[PDB]
Amino acid sequence: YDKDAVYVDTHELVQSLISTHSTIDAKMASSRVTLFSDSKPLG
Amino acid sequence: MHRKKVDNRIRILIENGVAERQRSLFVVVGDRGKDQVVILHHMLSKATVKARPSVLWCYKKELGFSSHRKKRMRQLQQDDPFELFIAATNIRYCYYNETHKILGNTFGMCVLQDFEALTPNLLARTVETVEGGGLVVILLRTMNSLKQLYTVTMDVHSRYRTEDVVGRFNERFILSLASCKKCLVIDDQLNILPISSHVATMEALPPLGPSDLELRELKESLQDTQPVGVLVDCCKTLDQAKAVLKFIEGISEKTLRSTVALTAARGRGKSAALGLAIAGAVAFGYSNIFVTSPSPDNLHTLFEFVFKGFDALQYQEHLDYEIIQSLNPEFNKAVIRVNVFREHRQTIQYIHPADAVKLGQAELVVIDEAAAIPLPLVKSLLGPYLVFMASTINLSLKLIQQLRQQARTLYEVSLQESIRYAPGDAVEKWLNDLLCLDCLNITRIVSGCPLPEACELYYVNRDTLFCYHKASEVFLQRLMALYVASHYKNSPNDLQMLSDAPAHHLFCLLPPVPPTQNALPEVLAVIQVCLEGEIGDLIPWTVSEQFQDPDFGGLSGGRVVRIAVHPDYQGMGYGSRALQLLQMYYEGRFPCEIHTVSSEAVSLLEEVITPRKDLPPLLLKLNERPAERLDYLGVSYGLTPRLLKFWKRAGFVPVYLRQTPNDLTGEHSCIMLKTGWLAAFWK
RNA sequence: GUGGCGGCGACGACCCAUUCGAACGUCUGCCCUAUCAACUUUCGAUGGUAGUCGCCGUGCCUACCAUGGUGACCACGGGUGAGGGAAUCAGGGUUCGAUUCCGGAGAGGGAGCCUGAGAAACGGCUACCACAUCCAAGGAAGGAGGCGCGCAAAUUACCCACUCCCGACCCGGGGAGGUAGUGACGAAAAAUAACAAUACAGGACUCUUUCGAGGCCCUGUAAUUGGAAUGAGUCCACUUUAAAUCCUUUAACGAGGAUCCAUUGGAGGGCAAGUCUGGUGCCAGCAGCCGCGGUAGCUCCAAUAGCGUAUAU
Ligand SMILES: [Mg+2]
Ligand SMILES: [Mg+2]
Ligand SMILES: [Mg+2]
């Protein structure tokens, strides 16, 4: 600890998670649902 | 040596949690997550100043390290930081199955090693033991778990499932991580996954509560009026003090009959309030006190706070009060008998719940875990004396409703402020919403539709219901609120059976939906059916054993797991209507899955910014879905006069009644059937 | 031809003898104590017969018998610094020599038990008693010395090269055994210089209660001068040894203020525009790195790598 930052001493998919443009919340907000197999999308 | 910067957001999150006395959640991804716990534990020790943090480790079947000092030595027979961490830190190891042992004690940090085996019962019990600024760490070591995370974040609708059981609860767990305030996903290296959408705005708080301020005011103002003041000084939270004053107010009344009800769920101090209330009665002229519980071993904290109330206000350990212990191997260390002779002669005695006799000369009787005693037994313990009743949240409500109707004075007090941490914790609110362990206090009234004539049953889709969409979440909450409000006991695990268990179907009864309506129709009745036999449960096995019938067991039929009607609408006939619609459906009178991802296509999928694939509808008409042909229908329930009349009217015929009653409810399980083989069984 | 004969070794094996022993006897001989004169039969003391046990002889033990046994020629009883001895070999300037031999017992405390030629085991086990450690609380595993003196490192390190021992073995192993550290209690030997020359002065030295009496082949000078010698130290290489250190050899550097600088105790001399005290105007005592301004290494005596003080005597 230097009072400013921290100093401490499969993978290709992990790299894909880091470079994600849209957050899962914004992905979730744009989602819509339909009821009774035909209706106005509630989302 | 070359060193890597760690993003300050990790340190910012930890420091804010300790200062706010609120826990935070960490989700490590990768097979090297064990080394991540070592770094996260050490950073927690730097922020915390009270003590060296304690670590709770939970695993399902296999632990990589030995956890035995001699054994881990010979396995090694150059230096690993993980080996230092295990030997230095105080770690308590517990199993997923054996999680009941760690219920009472408190730990600084909790580690959930195995993600795929997570169950609602495990989550509620382990997270509760975390205190203050501690960390809850969840690991995703398996490659299957990693790619499930990959598919959801790439496209919210598409999901990956191998081959059996869908496991929607794990997917629902993944989606809910975004909503949580204090959630930080990290990798094998100290790298944050930017998916919660709130991690970007995390900032350090600048360097005490409204409820805590009031308690200090009470602790100063109640020095004037005492010995009620001494017990409040022993109290830790505000809402505990208010219950204490309510108990002593009931004690001082010049009435034979008076009831104070303590209505506090887990995590909030409940036995402590009872213990101080007993000491307050001992402080007064009360002589004969009885304490009732299903087991003497259950009440140990209650007698502790009686001693703390005793120790605070004279009552030396030997010169004033003498305690007689269990002196038995079974139910050991329980203090059944407490005798205090400072003020004339006063005695506190523990008795079995089935001891309506020996209560002839009673002034105060305290009933704890009152829900856990059979219902008829509670009535016998009422009597003409003062009674203290404490029941944990999460019928007993019918009894207190009768007490509101009455003679016996009623006082209702509830606890909402947790002892271990500060109110308003983000982890707790997220945890309860995920498990649906909370019910809305007030339910809006709606118009009553005509009963046996104009309601049609609908088929709820399991896949669409558990998706985290806002409309689906409200509908699931409405169903679950009615699902647990029935006479059936509520358990957090039942949500997993709705979500994961196969051969389970959900049907809901609705009012006639107008062409122009709101987002969600009101639900009147919810019914669950599990298919058995040719299409291995209680109904097939018990009949086969008892009646030694060979041809039976090749028949196909389902049992009604649960049937529910809204309490305001109860007793007017939605329940009978739903059963009739099932029979026409399964007899064939009515004229007759979300996109899965291939194993090799998990990497091939790219980002879809706006979802495109059409989702399966939430509710389906009975005509649209084809029906399976069922020979019979069954139900298993604890035999009660109210339910027996209901099922006989619907055509269900008893075949079996269990010899020994259930321990908790005192009811005999009964099996009924409806369709010439039934004639043989009935005779 | 399911012919017949054969060499040199290894291992095991009944019995006899031998070697190494071990165990019971015979004879001879122990210190002080009589203010211990009697003792033994106080769960056998002496002897006889039969038997048990034991490797064997035997009151060693058990049954049945006799009344025996020892004693002033000291029985019996009690004692006894019973670290100290005892021996051995070798030796010219008196020996600061060397080595060896033991009386038993125990392995947290008393009993029981297992192997072998040899142990009632320097080692396992069971029960009881006493301690203490780990745990998910269910169960599991165990048998010595340092300081208290301003003071805790050998409580270690290297090797089987010597001497010898054990093993299937020429070879392996041995904290048996061998090698290596500090040190004014003390004892012994020894440096810190030696040899020449020049210049300039005129006074040494003994005795002596202030006068004096003797006397000279030299003395003094913090004077100058010269080129020979050497070890304190610094630093190569052999030899040594299981490896290395040490001792003995030995290459090269290493002195004029030779500053490459000996101490401890005792007794004296020298002083200002300086301070204090007391007086006998100008004095005396004590003392003096301190003054007006300025801050960039005197002499003599005793012992000598040794020499004082205090107390008791
Ligand atoms: Mg000397
Ligand atoms: Mg001369
Ligand atoms: Mg010269």
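If you go along the chain as it appears here, the first residue is 1 and each next one adds 1.
Every residue gets a Cβ built from N, Cα and C, even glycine.
Quick look at what Swiss-Prot annotates:
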type	residues	note
BINDING	B:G267, B:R268, B:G269, B:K270, B:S271, B:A272, B:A273, B:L274, B:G275, B:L276, B:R420	ATP binding site
MUTAGEN	B:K398 to R (Swiss-Prot position 426)	Abolished acetylation
BINDING	B:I563, B:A564, B:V565, B:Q570, B:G571, B:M572, B:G573, B:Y574, B:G575, B:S576, B:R649	acetyl-CoA binding site
MUTAGEN	B:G575 to E (Swiss-Prot position 641)	Abolished acetyltransferase activity, probably caused by impaired acetyl-CoA binding
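Ranked by Cα separation from B:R649 (acetyl-CoA binding site), the recorded positions B:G269, B:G275, B:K398, B:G575 are led by B:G575. Nearest neighbour of B:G573 (acetyl-CoA binding site) by Cα distance, taken over the recorded positions B:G267, B:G275, B:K398, B:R420: B:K398. Look at the binding-site residues B:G267, B:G275, B:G573 and count other Cβ atoms within 10 Å of each Cβ; B:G573 has the fewest. Counting only the Cα atoms, the space from B:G575 (mutagenesis position) to B:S271 (ATP binding site) is about 40 angstrom. Taking each of the recorded positions B:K398, B:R420, B:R649 in turn and counting other Cβ atoms within 10 Å of its Cβ gives the largest count for B:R420. Non-local neighbourhood of B:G269 (ATP binding site): B:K236, B:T237, B:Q240, B:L415, B:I419, each in the same chain, at least six residues away, with C-beta under 8 Å from its C-beta. Each of the recorded positions B:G571, B:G575 was scored by how many other Cβ atoms lie within 10 Å of its Cβ, and the smallest score goes to B:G571.
Of B:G267, B:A273, B:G275, all annotated as binding-site residues, the residue with the shortest Cα distance to B:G571 (acetyl-CoA binding site) is B:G267.
Summary for the binding-site residues B:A273, B:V565: the Cβ-based neighbour count within 10 Å is maximal at B:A273.
B:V565 (acetyl-CoA binding site) carries a strand DSSP state (E or B). For the pair formed by B:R420 (ATP binding site) and B:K398 (mutagenesis position), distance between Cα atoms is given as 32 Å, rounded to the nearest Å.
On the backbone, the CA of B:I563 (acetyl-CoA binding site) and the CA of B:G267 (ATP binding site) stand 31 Å apart.
A simple way to gauge crowding: the CB of B:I563 (acetyl-CoA binding site) has 22 other CB atoms within 10 angstroms, across all the protein chains here. B:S271 (ATP binding site) counts 21 other C-beta atoms within 10 Å of its own C-beta, drawing on all protein chains shown.
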